[PDB]
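Here is the structure we will look at.
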Amino acid sequence: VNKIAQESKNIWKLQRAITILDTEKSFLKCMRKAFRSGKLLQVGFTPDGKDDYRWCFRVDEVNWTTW
Amino acid sequence: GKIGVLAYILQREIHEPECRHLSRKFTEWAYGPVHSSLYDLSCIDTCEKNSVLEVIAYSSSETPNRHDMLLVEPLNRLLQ
Amino acid sequence: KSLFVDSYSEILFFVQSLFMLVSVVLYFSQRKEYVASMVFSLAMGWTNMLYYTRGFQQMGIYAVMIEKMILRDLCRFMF
Amino acid sequence: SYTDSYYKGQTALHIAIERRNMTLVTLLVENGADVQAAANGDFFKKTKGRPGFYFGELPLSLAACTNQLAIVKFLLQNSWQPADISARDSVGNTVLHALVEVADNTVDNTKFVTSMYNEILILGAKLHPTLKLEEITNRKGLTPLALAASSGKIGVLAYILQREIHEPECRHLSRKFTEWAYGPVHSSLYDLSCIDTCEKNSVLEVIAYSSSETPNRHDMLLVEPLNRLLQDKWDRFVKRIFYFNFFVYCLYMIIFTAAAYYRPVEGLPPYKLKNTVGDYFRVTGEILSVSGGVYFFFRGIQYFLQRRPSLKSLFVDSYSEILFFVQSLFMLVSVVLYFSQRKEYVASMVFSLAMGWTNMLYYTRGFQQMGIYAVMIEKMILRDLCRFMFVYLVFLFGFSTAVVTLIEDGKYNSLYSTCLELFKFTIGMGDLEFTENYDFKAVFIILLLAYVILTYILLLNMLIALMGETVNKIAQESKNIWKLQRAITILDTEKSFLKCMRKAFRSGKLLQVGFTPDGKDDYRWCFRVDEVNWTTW
Amino acid sequence: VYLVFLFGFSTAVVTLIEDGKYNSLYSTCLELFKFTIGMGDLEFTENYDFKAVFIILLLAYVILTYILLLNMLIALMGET
Ligand SMILES: C=C(C)[C@]12C[C@@H](C)[C@@]34O[C@](Cc5ccccc5)(O[C@@H]1[C@@H]3C=C(COC(=O)Cc1ccc(O)c(OC)c1)C[C@]1(O)C(=O)C(C)=C[C@@H]41)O2
Ligand SMILES: CCCCCCCCCCCCC(=O)O[C@@H](COC(=O)CCC)COP(=O)(O)O[C@H]1[C@H](O)[C@@H](O)[C@@H](O)[C@@H](O)[C@@H]1O
């Protein structure tokens, strides 16, 4: 037990992810709301003039340096 | 299980003309110390066959870093 | 080998289901051994409740450590 | 400025300050920009469920929170429109309240927030010597010190409580003062205004009665002036009273124990009092026991009313009060059953009696080693025993159901007896051949051996290993929690005090500086601490 | 700590027992002590009413002392 603490935390997260994937794959109701994060425009400037919507996921972060 | 390469890719951000589109991490706004980044998530959440989550989660148990790969910021937050 | 070293939980659930089905076959086979299978399934079923400890940060780690202990320390000690 | 509710009040000056553009800030101020304009949109509030950045809503607080000292100095000391350093937002927060808010106890954050705090304090003194910024309270009534104490911003307290300013005409802002220094030894003086006692928000009260959600409520008492002050209060005033209370409780439990032990065995209470000495003492002890139960009952209600725990704080914390209250509840139920002519008053009474004796461990606080031992027992019960007991009960129940299913028309043949009989294995008393009323001996013995291996061999040794891991990690946490329990005991004692005693107020009305901004002298109730250092001769 | 627990539960149990073989602080104290050495009978008497109260008290005592306190002692000795 002294040697499998962190390994245990990673395993916990891992098989919880397994649970998530099985839930969304089975889903028993033809539900599309499982596809999250919203269709956002990242750059709007592809190599051509078109705009790219790429289903981004938002993460807000705070830093006290590199102002 | 090449965790380093994923660590590079999943948060790739390129600041120059004609190469921003290659970025998978984009900075939307940054007010003071706070700022909101956007992770691309193509082929992470879902795709035709090899979604990254499917590949990691259904690994063969011999992949070196299968416990570690889901610690990479976008994946852990997405799973939560 | 990947059939056994991982997916411990799926194997246990499958074995529970096997014991249930064998209990059924013996039940309609007019054999009183159906009890023997049935109780095993029942026992297995309650134990497999620990599968659902996962999704709890505190209990799931405990269950994971049970799995690791069974694979390494208990097996060596029992030998 | 913006008119939408999301960015309401944002103006150009906020942008120039926020972007760290000195030139535009200067130009906008020159053109009459309002340095008091309040950015009070949703984005500029705490607003946990949405993105935002709370900074006190004012330009000065913005420059302060952004580590722009030059802009702060300009905003206060520009020609066109100097800023009001005492200005307050919609919450009532000043700049200093904002600086407390933005703190997060990380190293660089603490460093710069502390530096900016010191700078703004100096500027406030020089611009307005009669103005005392720290005394200003927000709509929550909290001074920046009180806010820092409540919010767990340990770094800010670590600065403030031992703040010392080495320059002329700012000495009176210091809270730490060095009276004499002979060789390596010198005697410092800590102020402790509004730490020991004040109108409402004494720092010790704020920390001790915290809501359990403050991050560093355990760590904050380690800051030297508080720890020494509590130790002095203990030694001088509270140690004796606490020992006396413990003695009284021991007497109470002994009386209760004796009264219960000599209960009569006749049916149908209440019982006629016999005219003999033994029964007179018996009924006396009964009455005293009931009286004490009522006392604890009302203390529990008083606690609940005074703190008003919100139905999670009622259970996640303050276990001692709940346990004592539950004991008193059992006592009262015993009384009701007794006079209701129900023999079940015995059943309640023993429970109360049992809990009473275990609640004796509450008094292990005040003794260094024993209180720590009690805290570790509390943590063990809450974490490891709970997890283990859940899993063990799953195993026990599963195998009990399997075996009792296998058993047919035997003596046991029932869930209660089988559960008990399997449980006997855990205490080293399992028979392993307790019945033969079955078919399939092999199945039965396999089930028992599987249960024994899984529970007795694997699980118990696993529990021991996990407890061993746990104690390895909770040592310093135990130290902090014991010190906190001592602190709350001290505060309760001094607050109750039952005698209008003022001697609880320590440290002596000493003169710190004698030179206020005016010619008056300052007496500040300082607490003396002597320290020796063999460097910086 | 163990003696406080032992004494408290001994007092509770001997109060609960009435006109029994044990019915006395000494015998009940020894009888509860026997649990610590893995010899607790757990059904040593029926001279009471309210069987549920009796068994609940014994179970609480066992859990608090035998399961928790002894294993805690082992852990602390490990640290020491
Ligand atoms: C490892 C295999 C698949 C195993 C399957 C069955 C037969 C099992 O016996 C064992 C052999 C055994 C027998 C006796 C003592 C220890 C081990 O252990 C497990 C297996 C041993 C267990 C272990 O229970 C657990 O694993 C809890 C658990 C932990 C983690 C999980 O992810 C989980 O998913 C369900 C379950 C319980 C039994 O199924 C059970 O309750 C009965 C009656 C026998 C146990 O075979
Ligand atoms: C039938 C018989 C059953 C007896 C059941 C009970 C036996 C244990 C009795 C042991 C007595 C220990 C005690 O007297 O108190 C223990 C309570 O034990 C439990 O955990 C009960 C588990 C339910 C700690 O209580 P405390 O008031 O100190 O709570 C702390 C705060 O005060 C502190 O400021 C901190 O916020 C800290 O986070 C809090 O913990």
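Heads up, chain E uses Swiss-Prot numbers, so what you see runs 583-603, 627-685.
Header entry for method reads electron microscopy, 3.7 Å.
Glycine residues also receive a Cβ, built from the backbone N, Cα and C atoms like all the rest.
Annotation comment: Swiss-Prot describes E:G643 as Na(+) 1 binding site, evidence class similarity to another entry. The DSSP secondary structure for E:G643 (Na(+) 1 binding site) is coil. The Cβ of E:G643 (Na(+) 1 binding site) has 11 neighbouring Cβ atoms from other residues within 10 Å, across all protein chains displayed.
Look at Swiss-Prot and you will find E:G643 tagged as Na(+) 2 binding site, backed by similarity to another entry.
Taking Cβ-Cβ distances under 8 Å and a sequence gap of 6 or more within the same chain, the neighbours of E:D646 (mutagenesis position) are E:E636, E:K639. If you look up Swiss-Prot, you'll see E:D646 marked as Ca(2+) binding site.
For E:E636 (mutagenesis position), the number of other Cβ atoms no farther than 10 Å from its own Cβ, over all displayed protein chains, is 20. Under its mutagenesis annotations, Swiss-Prot gives E:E636 to Q the following note: Slight modification of pore attributes.
Among the mutagenesis entries in Swiss-Prot is E:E636 to K, noted as: Abolishes channel activity. Restored channel activity; when associated with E-639.
Under mutagenesis, Swiss-Prot gives E:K639 to E with this note: Restored channel activity; when associated with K-636.
According to Swiss-Prot, the mutagenesis experiment E:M644 to Y carries this note: Slightly modifies channel permeability. Note: E:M644 (mutagenesis position) has no non-local neighbours, i.e. no same-chain residues 6+ apart with C-beta under 8 A of its own C-beta.
Under its mutagenesis annotations, Swiss-Prot gives E:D646 to N the following note: Strongly reduces the affinity for pore blocker ruthenium red and lowered channel permeability for Mg(2+).
For the mutagenesis experiment E:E648 to Q, the note given by Swiss-Prot reads: Minor modification of pore attributes. If you take the C-beta of E:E648 (mutagenesis position) and look for same-chain residues 6 or more apart in sequence within under 8 angstroms, you find none.
Spatially close to E:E651 (mutagenesis position) yet at least six residues away along the chain is no residue at all, judged by Cβ distances under 8 angstroms. The note that Swiss-Prot attaches to the published mutagenesis E:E651 to Q is: Minor modification of pore attributes.
In sequence order, the recorded positions from E:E636, E:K639, E:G643, E:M644, E:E651 that place a Cβ under 8 angstroms from a chain D Cβ are E:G643, E:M644. Under DSSP, E:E636 (mutagenesis position) is assigned to a helix (H, G or I) in the three-state scheme. Of all Cβ atoms in the protein chains displayed, 16 besides its own lie within 10 Å of the Cβ of E:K639 (mutagenesis position).
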